[PDB]
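**Student:** Starting off with a structure, shown below.
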Amino acid sequence: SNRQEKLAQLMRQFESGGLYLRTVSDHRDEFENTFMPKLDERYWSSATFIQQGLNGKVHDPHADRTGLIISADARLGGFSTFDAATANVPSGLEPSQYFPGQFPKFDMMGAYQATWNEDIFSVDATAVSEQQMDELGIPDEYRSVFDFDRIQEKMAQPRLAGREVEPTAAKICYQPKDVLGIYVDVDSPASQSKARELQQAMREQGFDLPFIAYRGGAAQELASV
Amino acid sequence: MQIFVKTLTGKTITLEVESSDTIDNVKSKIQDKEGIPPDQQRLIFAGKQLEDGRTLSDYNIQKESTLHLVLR
Ligand SMILES: NC(=O)c1cccnc1
């Protein structure tokens, strides 16, 4: 797979059911400690759903991060529109088996702010059926997604209305072949500089990735940064 | 170790705890720092309300975990 082929696959997914964007504060950490061990316990990584026409914000507090554009085909542990908290894989359990089983099936704190229903605290959000959630009156907006193809359905109402949404949260296990592009903030010299460092590190291992600017439901190739 | 309790008034409470501490103990520490009676505290971690008498370790509450306080 070459640079243009990754870009083409990325843009096809972006303009269909969407894909993943994973900003990182420490790209050398991500390269050496997350990406490289996958070639020869950071099994699950956080990422955000991006899609053409979905005005989705990325997690970048000071607007100076690079990151990875990751294929919609990465293994999905769970998706939560408002980032319902998860626990870390505990000692004695297999990381690769931890999600979706221990992924919260709804956002407890989110559903409670929405409805003020104190019955909500009577259940364990990781161990709850659709029928129980119906009985609790848990709104659909607070229920997690486990089938990637259905994330665009969860995000349809803001997308249709053209509204801005805060960073969404998926737990994925991404494989080297899932890495499709490098994220670049066009208004941040520090992001671009980190992006170049990351592109060089990845290229040296046989992964020549395009530079991708994502903002507000649109994504473009950057020739060079 | 230190854990963080977020309230719905926008506060974040810092607590010094050992993993062998009980939820009761954690609620006592929230009384000590904020004058909240324990019987009025729900402690939420990763989508479940925590039971008095079980320990942080039993719920896998690690260093720098974030809990959510909700008043009863
Ligand atoms: N690093 C990320 O992209 C991310 C996404 C959602 C939540 N936290 C982090």
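If you go along the chain as it appears here, the first residue is 1 and each next one adds 1.
Each Cβ is built from the backbone N, Cα and C atoms, and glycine gets one as well.
In Swiss-Prot, a published mutagenesis experiment is listed as A:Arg22 to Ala (Swiss-Prot position 65), annotated Abolishes the ability to modify ubiquitin in HEK293T cells.
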**Student:** Let me know the whole-Å distance spanning the Cα atoms of A:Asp40 and A:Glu41; 8 residues are not modelled in that stretch.
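**Tutor:** Flanking Cα atoms: 14 Å.
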**Student:** Compile a sequence-ordered list of residues in the same chain as A:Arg22 (mutagenesis position), six or more apart from it, whose Cβ lies below 8 A from its Cβ; state 'none' when nothing qualifies.
**Tutor:** A:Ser45, A:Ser46, A:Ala47, A:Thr48, A:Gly67, A:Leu68, A:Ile69, A:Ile70, A:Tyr174, A:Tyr183
